[PDB]
4 protein chains.
Amino acid sequence: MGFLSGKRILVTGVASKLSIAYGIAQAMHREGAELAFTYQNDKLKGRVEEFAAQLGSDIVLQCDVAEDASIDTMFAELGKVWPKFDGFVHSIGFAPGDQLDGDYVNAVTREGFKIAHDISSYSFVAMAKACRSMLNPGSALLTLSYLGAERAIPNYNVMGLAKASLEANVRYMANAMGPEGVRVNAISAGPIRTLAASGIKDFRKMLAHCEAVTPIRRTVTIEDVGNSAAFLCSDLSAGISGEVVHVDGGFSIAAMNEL
Amino acid sequence: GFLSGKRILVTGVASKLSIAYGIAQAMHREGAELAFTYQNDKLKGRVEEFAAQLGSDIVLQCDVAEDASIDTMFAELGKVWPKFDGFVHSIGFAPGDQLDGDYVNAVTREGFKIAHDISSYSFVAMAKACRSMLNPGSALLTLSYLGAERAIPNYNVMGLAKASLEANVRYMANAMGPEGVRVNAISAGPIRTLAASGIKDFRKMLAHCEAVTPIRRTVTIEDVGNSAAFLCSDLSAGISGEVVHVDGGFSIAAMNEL
Amino acid sequence: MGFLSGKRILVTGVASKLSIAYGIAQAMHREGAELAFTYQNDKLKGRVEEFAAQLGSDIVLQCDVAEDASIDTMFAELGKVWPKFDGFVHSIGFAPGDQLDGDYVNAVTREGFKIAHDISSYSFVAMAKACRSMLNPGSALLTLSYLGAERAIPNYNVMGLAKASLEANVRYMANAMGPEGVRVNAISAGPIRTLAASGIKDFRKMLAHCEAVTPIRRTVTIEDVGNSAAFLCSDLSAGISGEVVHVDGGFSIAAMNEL
Amino acid sequence: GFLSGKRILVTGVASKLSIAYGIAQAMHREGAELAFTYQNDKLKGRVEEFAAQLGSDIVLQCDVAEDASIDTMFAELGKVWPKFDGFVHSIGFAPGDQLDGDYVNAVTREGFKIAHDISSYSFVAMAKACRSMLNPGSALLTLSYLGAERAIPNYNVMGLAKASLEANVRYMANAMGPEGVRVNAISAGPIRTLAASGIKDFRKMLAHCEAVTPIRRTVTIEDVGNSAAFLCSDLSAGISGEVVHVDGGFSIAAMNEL
Ligand SMILES: NC(=O)c1ccc[n+]([C@@H]2O[C@H](COP(=O)([O-])OP(=O)(O)OC[C@H]3O[C@@H](n4cnc5c(N)ncnc54)[C@H](O)[C@@H]3O)[C@@H](O)[C@H]2O)c1
Ligand SMILES: NC(=O)c1ccc[n+]([C@@H]2O[C@H](COP(=O)([O-])OP(=O)(O)OC[C@H]3O[C@@H](n4cnc5c(N)ncnc54)[C@H](O)[C@@H]3O)[C@@H](O)[C@H]2O)c1
Ligand SMILES: NC(=O)c1ccc[n+]([C@@H]2O[C@H](COP(=O)([O-])OP(=O)(O)OC[C@H]3O[C@@H](n4cnc5c(N)ncnc54)[C@H](O)[C@@H]3O)[C@@H](O)[C@H]2O)c1
Ligand SMILES: NC(=O)c1ccc[n+]([C@@H]2O[C@H](COP(=O)([O-])OP(=O)(O)OC[C@H]3O[C@@H](n4cnc5c(N)ncnc54)[C@H](O)[C@@H]3O)[C@@H](O)[C@H]2O)c1
Ligand SMILES: Cc1c(CN(C)C(=O)/C=C/c2cnc3c(c2)CC[C@@H](N)C(=O)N3)oc2ccccc12
Ligand SMILES: Cc1c(CN(C)C(=O)/C=C/c2cnc3c(c2)CC[C@@H](N)C(=O)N3)oc2ccccc12
Ligand SMILES: Cc1c(CN(C)C(=O)/C=C/c2cnc3c(c2)CC[C@@H](N)C(=O)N3)oc2ccccc12
Ligand SMILES: Cc1c(CN(C)C(=O)/C=C/c2cnc3c(c2)CC[C@@H](N)C(=O)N3)oc2ccccc12
């Protein structure tokens, strides 16, 4: 049996076979986890139901984390089949597209800031609030961050602030929920060509740069991220909580490799 | 003094205890000309009195919850200072019920929204509204706290909002550097100001810090004021995007209390 | 088969059943790795040979990392049975005991500094130099650090500087060896009652403090560290290099939990 | 100036390009009295000339490889300054063959030993030898580089030695804080001094930094000098154990060159 046997894990954020959440789901399934899936809106319904069935799952529930009621209804439905479960993968990041091009100070707005932080940071702890009493001891929560939290990256703009808020959220959630038996961590992934790359100019040349200066001399895949994610939601990682694990091939720890 | 010739807007003076009050005094002592904002009609009279005591006549209302308030303020400011040399952002707020008890239970969507809006977005909101008024060589400063970087009991959603604010420092420094503007923060140690109002065990916390801080005291608004004046002066020309810890070394020690 | 099948990993630093290296070895063995072991001096010979046999291993070699010749001879012997292999666990830390009590500036000496850095930092890259041509693509190197690298901890003294040197060593080794297919990481472990706790005053009260303020409300074990270590030397962690992973239950990411 | 009344020992002046030369000039300009050390007989005449130009007569040999040299120096210094207010450590060295090529191939046990001995241990060696001579309010300063925190090509074992040095800053600040002594570092951006001698592609590196640094220039010894003077002055009373980046914001940006 895999190292996720006996675990029930909810996975958010599967939008396509390219999604980081899809790679996480595949690895967790390979390691024996029973999975449940959410989807943002009705456009993704049929599609996520198909990915879920491939991964042994009947449990496919609508959840728009902009709305407290949607989160509450989704966990009420999940509780009909999983009265308790062992944690969830938060793989949800969003800012209005106009925020992510151009000079940051000119591009950012109060509303773009509000949405980026609400959807990409608040929603992680919103989900934890709503399922807190359903978690078993040994449970693990996981979210996905990016180096733009720690460094100023061109065009990433207000998403960098939202990810910095999210990484702090990881620490405060880990500190609050640890005593009752829940761990909370993040993977800071290197850039991956997913739907989150849509309309981001210079994304090809950006991946080429990472490929050149990353110590392992390739960019990471959703399979790399999936394997680390399965570890971090498994009991193998029982000694890790509140941690942001860089799964970017070492990109963040080198400088001036370009020359 | 080493701010002679600079014109610096100071937000956030609420009482003689305020961090911004200590910053303004230090900056005045080093020769800056100062302008002041006040949040609301409750605070106007105090800020006018303090401003007058530092030789300033420029006291303008600004509630950073409202874009129009920030715009109107900088329009008024431009009648007397068509250009100036930066501003001190000393504004932090979350609804008080956010700052008591288990973080996951206390946080709400609205408390989160407000904390991030008032404590983080307002810094770049201000920079947006005065960007064309900044001289080359200008400096912007904000105040952060160790709760950005570590989980501190009861600081709760303010820690996320400060983490957003420190990233804002980096993004703003990266964006405005090429125009000649630096952006930095001070991560101050705890100080008993109005920001301690209603906070559980604040005195026990200060006693802890005073015992484990390397300099064996907690910091004052004089200590923060002196570092702020440096970070807004041309002496710090080599420093941008930085969060400077002005906490007596508290953050760099561990298990000091065994 | 376990997630370390087809891997050959050399393990340094087993001194007793309490050693962090012993917990790492047990987990790697459980996950299907073939192991080889070193021992510092002849006092540990019989004992390490016994731990190794329990873990399926005939390969037990002397190695004192103070001496380049000892490291070279040991890898020449290892190459008779493992012409190539897949990485090693560096679990070796030492400073003269007088360095680790009292005010740091009064306790530290040039010689105590020299030894602490030589044995606890240089030896990691010494070992990599000496076996570089024996590593397969996919190989992984791992060392053990401690929070005293990042924070000033009473009495840890010059070992804090040596661990900071070691964590930088992790980054420079990862950057140099990544392109040929080798990853290099560290675990920063929370405190564990091992022989490395010998003669450290206040170690009981220190563990009690960690137990109280760690988010998971217990101190970590060599089994926690072993499971993370097996992950970091496995292909599951193919996207991680140059990283210092905190396996301390979240201790480092909280502050003022005491109150 | 803001160092009036302070007496500061400055190590590491080797040429007008040295970081320590810029520090000494800034400190003199702010009113400190200065004393100087020189490594060896080769450097004596230059350091005496520079010292005389800054009104100092206190020029003492000190090779931090030797405990007796440090002791003898502080014995000599105590004949004129029985107490003083801290020192600037601006000393970094690895054998040059360590600083070229693949790190794992270039590093050796002896090159490692020397880099850590001269660049890191010597800072606490100096503090040990003058500890009883430091006034309350004293400040110690050293110079680090981003290679402590990130793997930089060719910087090689100097990056480990700087990481050891920054931990030394923390441990020294923690140990000496309660006596009234602060200890900090400046992590300076690259500067073309004698420390660039023989270094591969140093000019290409500076061009890179000047393109991606937020302030769009590399830093000068004037920039570092001004920050050093602040960190050794009572204006920085709230700051100890800190590594202050004086690199124009270079370290806080990423992928700026796309
Ligand atoms: N792709 C990268 O380069 C990269 C690198 C590091 C981190 N990340 C982060 O990884 C996570 C997954 O992104 P991805 O790259 O897999 O792209 P993706 O577009 O496939 O996944 C993003 C998902 O967020 C979901 N989502 C957005 N708003 C939502 C809402 N209101 N309610 C519910 N769900 C909502 C979307 O439906 C989608 O399933 C994001 O947080 C992203 O910021 C991406
Ligand atoms: N006191 C500490 O321990 C401490 C330590 C580190 C950082 N900080 C931060 O320093 C800053 C100044 O806090 P303080 O300790 O001086 O307390 P304070 O209460 O004196 O000052 C906070 C100021 O924020 C202003 N403000 C709040 N909401 C506003 C709004 N919508 N528009 C305009 N102004 C608004 C208030 O009027 C007040 O002037 C805050 O950002 C605080 O988070 C405080
Ligand atoms: N025990 C803790 O609290 C803790 C926490 C974090 C990190 N660490 C680090 O974990 C690693 C393992 O320590 P441990 O706690 O398992 O204690 P241990 O005493 O069981 O292991 C230390 C090992 O280092 C070996 N060693 C020392 N000098 C050597 C030399 N010259 N040549 C070859 N080997 C030598 C010793 O023989 C011993 O096997 C060390 O690096 C330690 O600093 C320990
Ligand atoms: N130039 C840069 O790009 C840069 C950037 C950041 C930090 N640094 C660091 O700043 C410091 C000053 O370097 P610099 O750029 O001014 O170059 P420099 O060559 O002018 O100064 C280095 C000084 O170290 C002294 N020194 C070397 N070995 C010594 C010994 N055994 N005893 C006494 N003194 C010894 C030398 O005599 C010289 O005065 C070094 O620590 C350097 O690592 C340099
Ligand atoms: C790398 C990198 C990424 C990927 N990544 C780490 C993310 O977190 C991407 C979040 C992201 C959030 N909101 C978005 C979009 C993307 C665009 C699609 C559409 N969904 C949209 O309207 N809004 O995005 C970048 C943006 C600018 C610069 C660099 C990057
Ligand atoms: C230290 C420390 C501080 C001071 N400090 C760093 C801050 O940033 C304090 C921001 C803060 C924001 N909003 C607040 C208040 C304070 C309380 C008064 C009233 N103004 C209120 O309703 N809302 O506050 C803490 C709160 C909990 C635990 C520790 C601390
Ligand atoms: C925690 C903690 C540890 C454990 N730990 C993380 C280590 O890395 C311990 C390394 C260590 C190195 N050298 C030592 C010894 C230990 C003592 C046994 C004997 N082997 C000796 O002569 N020299 O040690 C501490 C020392 C002081 C304060 C706190 C701690
Ligand atoms: C930047 C940068 C620097 C400058 N700098 C931050 C330093 O700390 C430079 C220390 C340094 C230590 N020892 C040295 C030398 C220099 C060379 C001259 C001679 N003095 C020598 O034999 N030994 O050096 C680099 C070396 C490689 C790559 C990048 C850099």
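Going by Swiss-Prot, the residues shown for chain D are 2-259, listed in order.
Technique stated in the header: X-ray crystallography, 1.7 Å.
Just so you know, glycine gets a Cβ as well, placed from its N, Cα and C.
What Swiss-Prot records for D:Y146, D:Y156 is active site, proton acceptor, and it gives similarity to another entry as the kind of evidence. The NAD(+) binding site annotation in Swiss-Prot covers D:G13, D:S19, D:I20, D:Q40, D:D64, D:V65, D:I92, D:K163, D:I192, D:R193, D:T194, D:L195, D:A196 and is backed by experimental evidence. The annotation substrate binding site is assigned in Swiss-Prot to D:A95. While the structure shown retains the original residue, Swiss-Prot records the mutagenesis experiment D:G93 to S with this note: Diazaborine resistance. Here the residue is the original one, while Swiss-Prot reports the published mutagenesis D:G93 to V with the comment Triclosan resistance. D:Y146 to F appears in Swiss-Prot as a published mutagenesis result, with the remark: Large impact on catalysis, with kcat and kcat/Km for DD-ACP decreasing by around 50-fold compared with wild-type. According to Swiss-Prot, the mutagenesis experiment D:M159 to T carries this note: Triclosan resistance. Among the sequence features in Swiss-Prot, the mutagenesis site D:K201 to A is noted as follows: No effect on substrate reduction. Here Swiss-Prot describes D:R204 to A as a published mutagenesis experiment; the accompanying note says: No effect on substrate reduction. While the structure shown retains the original residue, Swiss-Prot records the mutagenesis experiment D:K205 to E with this note: Causes a further reduction in kcat/Km for reduction of DD-ACP without affecting kcat/Km for the DD-CoA substrate. Has a larger impact on substrate reduction. Record note (Swiss-Prot) on the mutagenesis of D:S241 to F: Produces temperature-sensitive phenotype.
On the structure: features taken from Swiss-Prot.
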residue : record               : DSSP class
D:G13   : NAD(+) binding site  : coil
D:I92   : NAD(+) binding site  : coil
D:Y146  : mutagenesis position : coil
D:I192  : NAD(+) binding site  : coil
D:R204  : mutagenesis position : helix
D:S241  : mutagenesis position : coil
Subject >> recorded positions clustered about D:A196 (NAD(+) binding site) [Cα within 10 Å; pool: D:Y146, D:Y156, D:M159, D:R204, D:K205, D:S241] >> reply: none
Original post:
What subset of the recorded positions D:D64, D:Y156, D:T194, D:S241 has a Cβ positioned less than 8 Å from a Cβ of chain A?
Top reply: none
Subject >> For D:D64 (NAD(+) binding site), the three-state class that DSSP assigns >> reply: coil
**OP:** Measure from the CA atom of D:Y156 (active site, proton acceptor) to the CA atom of D:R204 (mutagenesis position) and give the result in Å, rounded to a whole number.
**Re:** 15
Original post:
What is the number of other Cβ atoms found within 10 Å of the Cβ of D:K205 (mutagenesis position)?
Top reply: 12
Original post:
When you measure from the Cβ of D:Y146 (mutagenesis position), which residues in the chain that are at least 6 apart have a Cβ under 8 Å away?
Top reply: D:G93, D:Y156, D:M159, D:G160, D:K163, D:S188, D:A189, D:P191
**OP:** Tell me which recorded positions (D:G13, D:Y156, D:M159) have a Cβ under 6 A from ligand 4; sequence order is fine.
**Re:** D:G13
**OP:** Have a look around D:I192 (NAD(+) binding site) and count the other CB atoms within 10 A of its CB, chains all included.
**Re:** 21
**OP:** For ligand 8, pick out the recorded positions D:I20, D:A95, D:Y156, D:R204 that have a CB under 6 angstroms away from one of its atoms.
**Re:** D:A95, D:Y156
**OP:** Which residue among the recorded positions D:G13, D:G93 has the fewest other Cβ atoms within 10 Å of its Cβ, if you could check?
**Re:** D:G93
Subject >> Where the record names D:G13, D:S19, D:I20, D:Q40, D:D64, D:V65, D:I92, D:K163, D:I192, D:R193, D:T194, D:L195, D:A196 as binding NAD(+), the maximum Cα to Cα distance in Å >> reply: 24
Original post:
CA-CA, which of the binding-site residues D:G13, D:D64, D:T194 lies nearest D:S241 (mutagenesis position)?
Top reply: D:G13
Original post:
Distance between D:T194 (NAD(+) binding site) and D:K201 (mutagenesis position) at the Cα atoms, whole Å?
Top reply: 14
Original post:
Taking Cβ atoms only, which of the recorded positions D:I20, D:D64, D:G93, D:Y156, D:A196, D:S241 fall under 8 Å from chain B?
Top reply: D:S241
Original post:
Under 8 Å Cβ-Cβ from the residue listed as 'substrate binding site', six or more apart in the same chain: what's there?
Top reply: D:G112, D:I115, D:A116, D:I119, D:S120, D:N157, D:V158, D:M159, D:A162
Original post:
What residue among the recorded positions D:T194, D:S241 has the most other CB atoms lying within 10 A of its CB?
Top reply: D:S241
**OP:** Looking only at C-alpha atoms, tell me how far D:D64 (NAD(+) binding site) is from D:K205 (mutagenesis position), rounded to the nearest Å.
**Re:** 33
